[PDB]
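Just below is one structure, and these are the notes that go with it.
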Amino acid sequence: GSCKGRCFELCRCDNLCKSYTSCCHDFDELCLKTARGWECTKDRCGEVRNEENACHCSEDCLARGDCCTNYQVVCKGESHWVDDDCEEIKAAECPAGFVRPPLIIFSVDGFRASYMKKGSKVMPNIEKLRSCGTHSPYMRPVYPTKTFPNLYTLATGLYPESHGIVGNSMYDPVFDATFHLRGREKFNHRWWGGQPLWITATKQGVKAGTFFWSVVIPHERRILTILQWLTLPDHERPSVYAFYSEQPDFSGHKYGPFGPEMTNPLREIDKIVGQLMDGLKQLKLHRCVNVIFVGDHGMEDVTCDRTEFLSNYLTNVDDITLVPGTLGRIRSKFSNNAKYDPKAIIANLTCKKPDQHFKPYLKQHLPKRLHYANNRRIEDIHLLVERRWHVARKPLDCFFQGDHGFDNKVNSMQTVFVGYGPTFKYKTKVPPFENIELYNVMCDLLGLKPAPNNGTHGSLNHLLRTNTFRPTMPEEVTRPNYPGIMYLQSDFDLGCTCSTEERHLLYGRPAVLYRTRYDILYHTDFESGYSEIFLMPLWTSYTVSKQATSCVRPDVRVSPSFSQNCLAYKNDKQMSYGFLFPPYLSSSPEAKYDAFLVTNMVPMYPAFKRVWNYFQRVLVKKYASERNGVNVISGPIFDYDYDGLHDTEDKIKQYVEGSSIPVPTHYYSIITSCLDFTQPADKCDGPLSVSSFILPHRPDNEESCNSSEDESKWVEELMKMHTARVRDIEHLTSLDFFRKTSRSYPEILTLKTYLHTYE
Ligand SMILES: *[C@@H]1O[C@H](CO)[C@@H](O[C@@H]2O[C@H](CO)[C@@H](O[C@@H]3O[C@H](CO[C@H]4O[C@H](CO)[C@@H](O)[C@H](O[C@H]5O[C@H](CO)[C@@H](O)[C@H](O)[C@@H]5O[C@H]5O[C@H](CO)[C@@H](O)[C@H](O)[C@@H]5O)[C@@H]4O)[C@@H](O)[C@H](O)[C@@H]3O)[C@H](O)[C@H]2NC(C)=O)[C@H](O)[C@H]1NC(C)=O
Ligand SMILES: CCc1nc2ccc(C3CCN(S(=O)(=O)CCCN(C)C)CC3)cn2c1N(C)c1nc(-c2ccc(F)cc2)cs1
Ligand SMILES: [Cl-]
Ligand SMILES: [Cl-]
Ligand SMILES: [K+]
Ligand code: NI
Ligand code: NI
Ligand code: NI
Ligand code: NI
Ligand code: NI
Ligand code: NI
Ligand code: NI
Ligand SMILES: [Zn+2]
Ligand SMILES: [Zn+2]
Ligand SMILES: [Zn+2]
Ligand SMILES: [Zn+2]
C-alpha cells in the first residue's frame, strides 16, 4: 500500500523491514529522506517548509516534532545541552500525560572502560553524563566477551548458558542448524530463549520502541525516529527505547584499542549523543528521560602473528571443526567419525610447552564463574585463549589489529556504565558490577516485575534514588539439630586407627534452603553443619588470628550409620581424604584431637591434597597476616550435571569404592575480614571484605602446567583462576551466608555479588 504517515510504526513500514523483508514501495521516498543533512545551519533558519528534507529548520517545526536536533540552538539562540551547567534532578520534570519516566538505553560496541580516561574534548557530552550521573569505573560482561551473548544478557538478566545465545557463531545439534552474525537464521525465534526486557514490558502493558534497526538506516535517523516516537499520542508512546551502535568496535578491530585513529569514532559517538541530548532538551525532556549509556564488551590488541594453530598439536585437523578466534570451540566435522578421540585431542593440547597461549578444557571443567556449560549448543571441548592472542586451524587462516571475546575477568574486556536522570543518583560513583544485574535495574525503572533471572535483585539499589524493590532474605527450610553425646565409642566399627559460636561463626549460621537433615557440631577451633544425608559437612566455619596423624576418631554426636569410615579409602586405590578444618591451625594439642574427628573428614584425590594442603597450611595464614585475621567457611560441592545448581543425591555419579560416600566435584571457601583492615576480623564493626573460590576437584593437575615444581609456584595461580562470587557458591550449595551482621540486607547482597578478579 503505502507509508503515507506510518514511518516506523510500532504492507510493512517498520524497523526490521529493510532486512530480509520487502518494505512498502514508497518507504525510501517518505522514511529515509536525507536531503540537506541533519544539523541546521543559519542559512535555513527562516526556510519555508519542504517534505523532501531530512529534518526542518522552520519556525513551525517544534509543533510537528520534526525539527533538526539543533533547531532551538542555532535559530532561536539557546545553548547545546552539553554547555549548560548541571542541577540535581530531585524528581522528574516530565510533561503531563507521562505515566512514568521513559528509559533510553544507549548501547556502544567495544567501548573499552579505559576510553573514559581518554577524551576531554573528545567526549564532552559523555563526560558530562558520566560526571553528573551515576557511574562505575567499569562493568563486567559475560563470557564470551562477544556482541550477541552480551546484548542478550543485558536484555534478559540471564547468563548465555541460559538464554541460549552462546556465541556469535554456534551450531545446535537438535535443530541441526548454524547461527551467525551474517544471515537470516538468527531472525528465527527458536534460538532466542528467556524473556527480554521488551517482551517483559509489553506483557505488563508498557509500550516499547523496537530495539533492532535494519543496517541501512543511518544513526542520525535512528535518533530522530526516537525523538519522533517520544512525541506520539500518550496511548501509543513507548516508555522504553534503545539505541545500538556498531562503533567503536569496528575501528577498534582495524587499528586496535589504543590506536591514533580511534579519536574520530569517539568524536562521532559523542556527536550522536549530543544530538540525542539536544533533541531531548528541545522537546523539554532532558530532565525527564532516564538515560543509560552502556557497552557490550571491551577490546584488546590482537595481531595475526600471535596465532596459535591446531595443526601444531594435532596430526589430523581436517577431521575436526573449529570456531576459531578469541576462544575455541572444538568438535567433529563429520557425525560418522570413528577415529575421533576427544581424550586424545585434550591430551595433545595439554601443556606441550611452558608458555602455551591457550588451555583446553571439557566444558564442565572450566571455572564455574564463567557459567559456560549447560547448553547443548556449547561444544564439549573448549579452548580458553590468553589475552592478546588468537587460535586457528591451519596456517591458511595483516587486516585486524584489535579483537575481543576473552575470559571476562581480563582488564581490556571491561566496559562502561553510566546512568543519568531522575531515578539515577546524582554525581555518584558506585563500585563495579556485572551486566547480568541490569535487567533487574531497567525493570525497576519502568516499574516492571522481572522475569526470573541470574541477576540478584537488590544488589544494585545503591545506584537508584528511588527503589520499588525491598529485598527479603530467604526463609530457611531445614532447622538444624544439635546432638549431644548420643553414642558409645564401642558402637563404631569404622576400621579407623588412632565461646565457640562468638569467635568462629561471625555472621550467623548458614541457612540450608532445601529439605535435608543436618547437625551443628561445635568445637574449640571451629564449628560445622554436618550432613547426615551426604555424610560430611555442608559447611565448616572457623577463624584464624593475625598472630596465629593417620588417626581418625569417631564422633560420639553422630551415629555410626551416618558416618564415613576409613576402610573405603583404604579400599579405593585412587581416593584419600582430608579435613575441612586443618589440624595445622590448632589452638592446642588437646584441641587438635577434634580436627581428626570423622565428622571433619572429606574425600580427596591425592593430586588435590597437594593443592588443599597448601591452601590450609600456607595461604590461610598468609591471608590472616595480610587482612588482620580471617574468617574461613569451606565446604563441598556436587555439580555432576554442571548446571551451576546444587545436585540432589540421584545426580551424583561417583562414590568412594563400595561406600555411599559421595565424591565432591568442587570444594569452596569464603574468606572474610573487615574492609577497614586495621580492625581484626573477629571484632569488625563495619563493612566486610570477601574473597572466594571454587576449586575443581580433579584426580590430576593437568590444568596446572607448572605442577612439577613446588606448590608455591602454581597453587595460588590456580586459585585466582577459580575465584568466585559468594552468590555463585550459594547456588551450588543451596546455603545462605551472611545473615546476622550490622549491615543492611541490600549491602550484603552487593557483597554477595562481589568477585575478586586479581587484576
Ligand atoms: C539462571 O536463571 C535461570 C532462570 O531462572 C535458571 O534457569 C531456570 O532454572 C530452573 C530450575 O532448573 C528451570 O526450571 C525448569 O523449567 C521447566 C520448564 O521451563 C521451560 O519453559 C520455560 C518457558 O517459560 C523456559 O523458561 C525454559 O527455557 C529453557 O529451555 C529452552 C529449551 O527447552 C531454551 O530455549 C531456553 O534458553 C532455556 O534453556 C536453558 O535451560 C534449560 C533448562 O530448562 C537447559 O536445557 C539449557 O541447558 C539452557 O541452559 C524451559 O524451556 C520445568 O519443566 C522444570 O521442572 C524446571 O522447573 C528453568 O527452566 C530454567 N530457565 C532458564 C531460562 O534457564 C538458571 O538455572 C539460573 N542459573 C544459575 C546459575 O543461577
Ligand atoms: C547485534 C545486533 C542484533 N541483531 C539482531 C537481530 C535479531 C535479533 C532478534 C530479533 C527478535 N528477538 S525476540 O523476538 O525478542 C526473541 C523472543 C524469544 N522469546 C520468544 C523466547 C530476538 C532478537 C536481535 N539482534 C540484535 N540484537 C541482539 C540486539 N540487541 C540489542 C539490544 C539489547 C539490549 C539493550 F539494552 C540494547 C540493545 C539491540 S540489537
Ligand atoms: Cl536449548
Ligand atoms: Cl542522590
Ligand atoms: K565401606
Ligand atoms: Ni570512576
Ligand atoms: Ni579426528
Ligand atoms: Ni572406629
Ligand atoms: Ni595422599
Ligand atoms: Ni604445603
Ligand atoms: Ni581475628
Ligand atoms: Ni558489607
Ligand atoms: Zn560487540
Ligand atoms: Zn558454528
Ligand atoms: Zn567486535
Ligand atoms: Zn547441579
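Going by Swiss-Prot, the residues shown for chain A are 57-66, 74-460, 469-569, 591-640, 650-860, listed in order.
According to its header, the structure was obtained by X-ray crystallography, 2.7 Å.
Placed from the backbone N, Cα and C atoms, the Cβ positions cover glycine too.
Taken residue by residue, the domain 'SMB 2' (99-143) breaks down under DSSP into 11 helix, 3 strand, 31 coil. Residues or ranges marked as domain 'SMB 2' in Swiss-Prot (evidence: sequence analysis): 99-143.
Experimental mutagenesis is annotated in Swiss-Prot for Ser170 to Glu, with the remark: Reduces lysophospholipase activity by about 70%. When secondary structure is read from DSSP and collapsed to three states, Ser170 (mutagenesis position) falls in the strand class. For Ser170 (mutagenesis position), the number of other Cβ atoms no farther than 10 Å from its own Cβ, over all displayed protein chains, is 19.
A helical conformation is recorded for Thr210 (mutagenesis position) in the three-state DSSP classification. The Zn(2+) 1 binding site annotation in Swiss-Prot covers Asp172, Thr210, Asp359, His360.
Experimental mutagenesis at this site is recorded by Swiss-Prot as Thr210 to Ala, annotated: Loss of lysophospholipase activity and ability to hydrolyze sphingosylphosphorylcholine. Around the Cβ of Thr210 (mutagenesis position), 23 further Cβ atoms fall within 10 Å across all displayed protein chains.
Mapped onto three states, the DSSP output places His475 (1-(9Z-octadecenoyl)-sn-glycero-3-phosphate binding site) in coil. Around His475 (1-(9Z-octadecenoyl)-sn-glycero-3-phosphate binding site), a 10 Å sphere centred on its CB holds 29 further CB atoms from the protein chains shown. The 1-(9Z-octadecenoyl)-sn-glycero-3-phosphate binding site annotation in Swiss-Prot covers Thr210, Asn231, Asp312, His475 and rests on similarity to another entry.
Where Swiss-Prot documents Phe211 to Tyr as a mutagenesis experiment, the accompanying text is: Reduces lysophospholipase activity by about 70%. Within the same chain, residues at least six positions away from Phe211 (mutagenesis position) with a Cβ under 8 Å of its Cβ are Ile228, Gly230, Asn231, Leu244.
Every protein chain shown contributes to the tally, and the Cβ of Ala218 (mutagenesis position) ends up with 24 other Cβ atoms within 10 Å. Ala218 to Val appears in Swiss-Prot as a published mutagenesis result, with the remark: Reduces lysophospholipase activity by about 50%.
In the structure as shown, the Cβ atom of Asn231 (mutagenesis position) sits within 10 Å of 18 other Cβ atoms. According to Swiss-Prot, the mutagenesis experiment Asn231 to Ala carries this note: Strongly reduced lysophospholipase activity.
All protein chains shown were included, and the count of other CB atoms within 10 Å of the CB of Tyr307 (mutagenesis position) stands at 17. Record note (Swiss-Prot), mutagenesis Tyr307 to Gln: Reduces lysophospholipase activity by about 70%. The unchanged residue is displayed.
A helical conformation is recorded for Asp312 (1-(9Z-octadecenoyl)-sn-glycero-3-phosphate binding site) in the three-state DSSP classification. Every protein chain considered, the tally of other Cβ atoms within 10 Å of the Cβ of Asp312 (1-(9Z-octadecenoyl)-sn-glycero-3-phosphate binding site) stands at 23. For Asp312, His316, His475, the entry in Swiss-Prot reads Zn(2+) 2 binding site.
When other Cβ atoms within 10 Å of the Cβ of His316 (mutagenesis position) are tallied across all protein chains shown, the result is 18. A mutagenesis experiment is reported in Swiss-Prot for this position, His316 to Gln, and the note states: Loss of ability to hydrolyze sphingosylphosphorylcholine.
Under DSSP, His360 (mutagenesis position) is assigned to coil, being neither helix nor strand in the three-state scheme. Within 10 Å of the C-beta of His360 (mutagenesis position) there are 31 other C-beta atoms, taking all protein chains into account. Experimental mutagenesis is annotated in Swiss-Prot for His360 to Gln, with the remark: Loss of ability to hydrolyze sphingosylphosphorylcholine.
Considering other CB atoms within 10 Å as the measure, the emptiest surroundings among the binding-site residues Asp172, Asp359 are those of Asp172. When the Cα of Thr210 (mutagenesis position) is compared against those of the recorded positions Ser170, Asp172, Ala218, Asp312, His316, the shortest separation belongs to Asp172. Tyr307 (mutagenesis position) sits 10 Å from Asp359 (Zn(2+) 1 binding site), taking the Cα positions as reference. Note: the CA-CA distance between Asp172 (Zn(2+) 1 binding site) and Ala218 (mutagenesis position) rounds to 15 Å. Only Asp312 of the recorded positions listed as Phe211, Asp312, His360 bring a Cβ under 6 Å of any atom of ligand 15; the order follows the sequence. Of the candidate recorded positions, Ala218, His316, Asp359, the one lying closest to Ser170 (mutagenesis position) when CA atoms are compared is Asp359. On a Cα basis, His475 (1-(9Z-octadecenoyl)-sn-glycero-3-phosphate binding site) lies 8 Å away from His360 (mutagenesis position).
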